[PDB]
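**Q** Sharing a structure below in structure tokens format, with a few things to ask.
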Amino acid sequence: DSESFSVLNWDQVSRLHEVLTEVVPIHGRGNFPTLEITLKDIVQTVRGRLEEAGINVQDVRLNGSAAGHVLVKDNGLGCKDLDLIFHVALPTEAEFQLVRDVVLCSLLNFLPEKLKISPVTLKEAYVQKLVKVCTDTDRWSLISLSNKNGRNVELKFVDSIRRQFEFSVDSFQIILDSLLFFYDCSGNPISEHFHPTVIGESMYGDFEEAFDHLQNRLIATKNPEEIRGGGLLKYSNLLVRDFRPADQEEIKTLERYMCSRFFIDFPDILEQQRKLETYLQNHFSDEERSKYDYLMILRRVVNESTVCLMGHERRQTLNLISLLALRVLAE
Ligand SMILES: [Cl-]
């Protein structure tokens, strides 16, 4: 109900406007130039061309750390990743290809003025990753832009997705539809005296409770059973950023559960290595000290919250953590 929603104030709406209008460079591989895009322009292009092609855009939302930064300035979670969500129905395969073609066309809008241009070519030049699932329980397409700039622009087109786990401070989404309608129809720039009503939502459950957690830098969750192997990595990211567990005397039980879930999802040691290496690159680029501190946090949780039955997995994972941290110190 309304307990998960909240109305943004001018301070939050203003920072939302800066995030959507910030010029973000998108690195181009090869002879391709860097695209200077804004979240506002790419949303308007994608949503316009989607609805023009028969795909109704139910709503557009800002997700991730950016949504947290709009609610609380400099909360400690950073502002690298710009995550966008497009609630669109994807019944058949043709809708999935249409979503890709519209995104690649949106990149063509920012391409300045000799190169060969095509959908296959634009994907190679600017799309960092493109994952796609198409089952009865999950139907969503994700397109990420090149992150050699340092920032991660993710375009997530969700039809239906079973709820993913995140802590309170990472569960904020900002519905942009009222502000996008304002961008198209306003004759004056957005101001304190004239600005639309922007709504934020916490997928955690209670906005005020989650908002208080972000204001006091607290680690909390109400659905621990939905935690999978990645939960240990999200929890360690909050710890390295000076977020304290909001419920002491309970974190020991939660840390043990997160280590067990980590080992169940990643039994192979070579699988844990590739998961950490890609995690250290997509979260702590140009932050070698943060790479070391994150691994040392991860070592402390694994060393103190792994049961006696899994001593093999504990020693094996602790050794991998040390060798990854040693390679950071070796450079
Ligand atoms: Cl998880």
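Residue numbering for chain A follows Swiss-Prot; the residues present correspond to positions 10-122, 126-343, in that order.
So this one's X-ray crystallography, 2.3 Å, going by the header.
Using the three backbone atoms N, Cα and C, a Cβ is placed for every residue, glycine included.
Got these off Swiss-Prot a minute ago, pasting:
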MUTAGEN   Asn72 to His  Significantly increases polynucleotide adenylyltransferase activity
MUTAGEN   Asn72 to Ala  Does not affect polynucleotide adenylyltransferase activity. Increases cell apoptosis
MUTAGEN   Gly73 to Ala  Loss of polynucleotide adenylyltransferase activity
MUTAGEN   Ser74 to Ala  Loss of polynucleotide adenylyltransferase activity
MUTAGEN   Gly77 to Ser  Increases polynucleotide adenylyltransferase activity
MUTAGEN   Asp90 to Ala  Loss of polynucleotide adenylyltransferase activity
MUTAGEN   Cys146 to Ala  Significantly reduces polynucleotide adenylyltransferase activity
MUTAGEN   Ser248 to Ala  Does not affect polynucleotide adenylyltransferase activity. Increases cell apoptosis
MUTAGEN   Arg268 to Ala  Significantly reduces polynucleotide adenylyltransferase activity
MUTAGEN   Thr290 to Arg  Increases polynucleotide adenylyltransferase activity
MUTAGEN   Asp298 to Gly  Increases polynucleotide adenylyltransferase activity
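Give me the local environment of each listed feature.
**A** All protein chains considered, the CB of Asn72 (mutagenesis position) has 21 other CB atoms within 10 Å.
DSSP assigns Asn72 (mutagenesis position) to a strand segment in the three-state reduction.
Remark: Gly73 (mutagenesis position) has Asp90, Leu91, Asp92, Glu166, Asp182 as non-local neighbours, by Cβ distance under 8 Å and separation of at least 6 in sequence.
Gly77 (mutagenesis position) counts 25 other C-beta atoms within 10 Å of its own C-beta, drawing on all protein chains shown. Mapped onto three states, the DSSP output places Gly77 (mutagenesis position) in helix.
Annotation note: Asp90 (mutagenesis position) sits in a strand segment as assigned by DSSP.
Secondary structure at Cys146 (mutagenesis position), taken from DSSP and collapsed to helix, strand or coil, is strand. Its Cβ taken as reference, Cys146 (mutagenesis position) is surrounded by 14 other Cβ atoms within 10 Å in the chains shown.
There are 23 other CB atoms within 10 A of the CB of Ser248 (mutagenesis position), with all protein chains counted.
For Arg268 (mutagenesis position), the same-chain residues 6+ apart in sequence whose C-beta sits under 8 angstroms from its C-beta are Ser317, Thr318, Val319. When secondary structure is read from DSSP and collapsed to three states, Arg268 (mutagenesis position) falls in the helix class.
Counting only same-chain residues six or more apart in sequence, none has a Cβ lying under 8 angstroms from the Cβ of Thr290 (mutagenesis position).
Counting every protein chain shown, the Cβ of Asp298 (mutagenesis position) has 7 other Cβ atoms within 10 Å.
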**Q** Tell me the Cβ contacts of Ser74 (mutagenesis position) under 8 Å, same chain only and six or more apart in sequence, or just say none.
**A** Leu86, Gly87, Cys88, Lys89, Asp90, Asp92, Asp182
**Q** Around the C-beta of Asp90 (mutagenesis position), how many further C-beta atoms are within 10 angstroms, looking at every protein chain?
**A** 18
**Q** Note the 3 unmodelled residues between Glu122 and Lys126, then tell me the distance between their CA atoms, whole Å.
**A** 8
**Q** By CA-CA distance, flag whichever of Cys146, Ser248, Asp298 among the mutagenesis positions is nearest to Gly77 (mutagenesis position).
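**A** Of all the candidates listed, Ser248 is nearest in space.
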**Q** Give me the Cα-Cα distance between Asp298 (mutagenesis position) and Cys146 (mutagenesis position), rounded to a whole Å.
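**A** Rounded to a whole number, the Cα-Cα distance is 35 Å.
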